Amino acid sequence: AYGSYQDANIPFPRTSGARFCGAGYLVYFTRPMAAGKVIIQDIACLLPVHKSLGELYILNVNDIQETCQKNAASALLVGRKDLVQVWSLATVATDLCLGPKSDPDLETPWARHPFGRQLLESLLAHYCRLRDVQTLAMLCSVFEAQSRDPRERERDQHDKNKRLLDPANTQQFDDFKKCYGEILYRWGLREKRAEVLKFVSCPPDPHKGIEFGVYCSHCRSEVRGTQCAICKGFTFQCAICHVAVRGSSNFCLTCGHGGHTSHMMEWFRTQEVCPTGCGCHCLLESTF
Amino acid sequence: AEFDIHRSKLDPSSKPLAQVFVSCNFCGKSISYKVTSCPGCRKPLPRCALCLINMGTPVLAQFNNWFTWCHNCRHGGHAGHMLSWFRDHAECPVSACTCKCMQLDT
Amino acid sequence: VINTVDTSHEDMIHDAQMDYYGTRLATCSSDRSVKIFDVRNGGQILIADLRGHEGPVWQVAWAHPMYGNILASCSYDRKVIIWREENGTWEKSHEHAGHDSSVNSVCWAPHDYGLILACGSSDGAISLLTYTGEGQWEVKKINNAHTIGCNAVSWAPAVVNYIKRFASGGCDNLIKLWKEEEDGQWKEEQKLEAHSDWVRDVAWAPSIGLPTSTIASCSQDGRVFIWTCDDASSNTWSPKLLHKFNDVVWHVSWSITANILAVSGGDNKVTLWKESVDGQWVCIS
Amino acid sequence: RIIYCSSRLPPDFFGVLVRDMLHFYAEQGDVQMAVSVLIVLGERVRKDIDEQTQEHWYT
Ligand SMILES: [Zn+2]
Ligand SMILES: [Zn+2]
Ligand SMILES: [Zn+2]
Ligand SMILES: [Zn+2]
Ligand SMILES: [Zn+2]
Ligand SMILES: [Zn+2]
Ligand SMILES: [Zn+2]
Ligand SMILES: [Zn+2]
């Protein structure tokens, strides 16, 4: 019996609720006071992160000054001024002419200068108080990217001292980067997630599971690699150009034939049969 | 290719041979397929490097749902995603990978 | 802006949650049905209407998109039902009836641990459903978890193999932490006792890498408490009172950055709270 | 120049850093840089350094 004396342990049912969902949405419902409605409200004006900035930021490893200048320009466009100041400071503080020296006795490393590590620590503390994951990830990426017998002890200490990022806190920086990457993925932007994750010190683990091997075009043996271990020749040859394939490739699991990505794309743009004459409709047998 | 198709249609004895086989790196058993998980170890297919979706899961432009694989970097993913990524970048999108899989062939 | 959606249900709504991308919405009502809409560009398209429960539905929860499109619902019929979408159509894919009383709460584990579901019922037992592959599940029961019955369950954010921890709140006015041991057995870790009435909801704030753990608890008496731990070595929690509401407080939710708290209670009103610089919590609305 | 010659940072966010930079440059016998910075900045940093240290550096 519903609502009988046997249900003393069951709490009274809810009739109202509010919940954060997505990245910038609040979903709530209340008692009508015949069922009510559901309200979805955008609250992007409350979080310390911005979607537009996420869309506009770039991270080029090869050039740092260009990235800093463009990020400053975009931050100015959005309307954040402290971001402009911080990005300009990062532009100055990460120039190439301040490269550390191998010999500790030649000059004081720029990391020791108060406008280096201490300034970076102060900025990180301020933004940690503000809980701005985006800026933390960007800074911890940009500054890290620059890294790219008593004598031995002294040299090791010098190596440990010439970095603007304290090696004792690599874990915190990696956590910042991972959290920002997850936020980016939730936003729907995927390329930015990969770009950010390319700066993680800790590498991930390889896939443990199903793998693909290729029959050698010469000895027909099972070879795990682009070059045979017996015949020492190329094992995979394109089914269209009949050239050795070393990079990206595609193949039909049902027919076992494949080759160069662009070549097979061009072939299957108009045709629908396996280009080797096997008779397999590789599109219908592959696109699961 | 058209000539080969005609020859195969007329001559069945001239059928080509398979080029790629499936072998698990944990169970070590050759797998013939399609198949959802490893028949022996139940391990799943590799996931797309950009969408983190397992291979074989669904979702003209139907070609975009293929799996591009790079035997050099042993990484791969959805055709459309990987092509879009390589259109502007020149490295394997996986972290700590440096193979230029698309630019390698030329 | 604002988007308003018509449930079209036949009775009162009990819960509603969007997907991970913010593109679809799932609602539950006493009509023993679950509605799934599409809200792209502020639209109302009834994608699916699922009926598999024999009683009222309390809570629903979306799984991480990494594993596909998976929804879980807990009902008064002492049943938890899992719905999956295959080939563009939704269908029931599994069922669990290991409890003797109504199941009150469900929650998915963080995606790093895998695909794990945690349920909490009034019978006093907590069931963990682990996905084993090949469409099969494993069930682990922690029996006599609470004196009278459990009400709320919340996982903890993943940190560096791994350590699995969550928090449970029941009708004993106590909050209990649970940690997985190396063998696989689950053992109670710590107890928190500050409320005076039934504990109705607990929410463990997400992590951004800061060395601080935060949990929010709301109870029947109207007390809302923030439990903070500033050192994992001590594993000690210092509760603070946020505010005392005149009526029951039902649900508390965190923001993505864990800086804004949303509170919904029995007064048929919704409040937002932000922590001040001086360490106090102040309303926003 | 970036710090002084300009949803903002607190007005005196960088005072401690400037004071420590002055001390750092003066602690290694490079009084010239410290005195030049002190003269150029003027009143924006004058009140953060005790008079005795300023007189020592000037002399
Ligand atoms: Zn060979
Ligand atoms: Zn085929
Ligand atoms: Zn074929
Ligand atoms: Zn080719
Ligand atoms: Zn295997
Ligand atoms: Zn490669
Ligand atoms: Zn690679
Ligand atoms: Zn993909």
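Residues displayed in chain A correspond, in order, to Swiss-Prot positions 525-557, 643-757, 835-974.
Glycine residues also receive a Cβ, built from the backbone N, Cα and C atoms like all the rest.
For A:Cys917 (Zn(2+) 1 binding site), the count of additional Cβ atoms within 10 Å of its Cβ stands at 15 [all protein chains shown]. The feature Zn(2+) 1 binding site is assigned by Swiss-Prot to A:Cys902, A:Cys905, A:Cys914, A:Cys917.
A sphere of 10 angstroms centred on the C-beta of A:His949 (Zn(2+) 2 binding site) encloses 20 other C-beta atoms. Summarising the annotation, Swiss-Prot assigns Zn(2+) 2 binding site to A:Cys927, A:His946, A:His949 and lists experimental evidence as the type of evidence.
The Cβ of A:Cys966 (Zn(2+) 3 binding site) lies under 8 Å from the Cβ of A:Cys938, A:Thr940, A:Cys941, A:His943, A:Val959, A:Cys960, each of these being in the same chain and 6 or more residues away along the sequence. A coil conformation is recorded for A:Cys966 (Zn(2+) 3 binding site) in the three-state DSSP classification, outside any helix or strand. Residues or ranges marked as Zn(2+) 3 binding site by Swiss-Prot: A:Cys938, A:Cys966, A:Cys968.
Neighbour count (other Cβ atoms within 10 Å of the Cβ, all protein chains): 22 for A:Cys964 (Zn(2+) 4 binding site). Taken from Swiss-Prot, the feature Zn(2+) 4 binding site applies to A:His943, A:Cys960, A:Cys964, supported by experimental evidence.
Neighbour density for A:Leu698 (mutagenesis position): within 10 A of its CB lie 19 other CB atoms from the protein chains shown. DSSP classifies A:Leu698 (mutagenesis position) as helix under the three-state reduction. According to Swiss-Prot, the mutagenesis experiment A:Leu698 to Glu carries this note: Abolished interaction with WDR24 and assembly of the GATOR2 complex; when associated with 728-E--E-732.
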List of the binding-site residues A:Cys917, A:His943, A:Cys964 facing chain B, defined by a Cβ pair under 8 Å: A:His943, A:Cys964
Entry from the binding-site residues list A:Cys914, A:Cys927, A:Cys938 having the most other CB atoms no farther than 10 A: A:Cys938
Cα-to-Cα gap, A:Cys917 (Zn(2+) 1 binding site) vs A:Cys927 (Zn(2+) 2 binding site), nearest whole Å: 22
Spatial neighbour of A:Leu698 (mutagenesis position) that is closest, considering only the binding-site residues A:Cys902, A:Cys914, A:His949, A:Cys964, A:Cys968 and their CA atoms: A:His949
Three-class DSSP secondary structure - A:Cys960 (Zn(2+) 4 binding site): coil
Output field, Zn(2+) 1 shell: CB within 8 Å of site CB centroid, site A:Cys902, A:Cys905, A:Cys914, A:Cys917 dropped: A:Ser903, A:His904, A:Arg906, A:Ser907, A:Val909, A:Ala915, A:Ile916, A:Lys918, A:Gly919, A:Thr921
Least buried by Cβ count (within 10 Å) of the binding-site residues A:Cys902, A:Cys905, A:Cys960, A:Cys968: A:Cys905
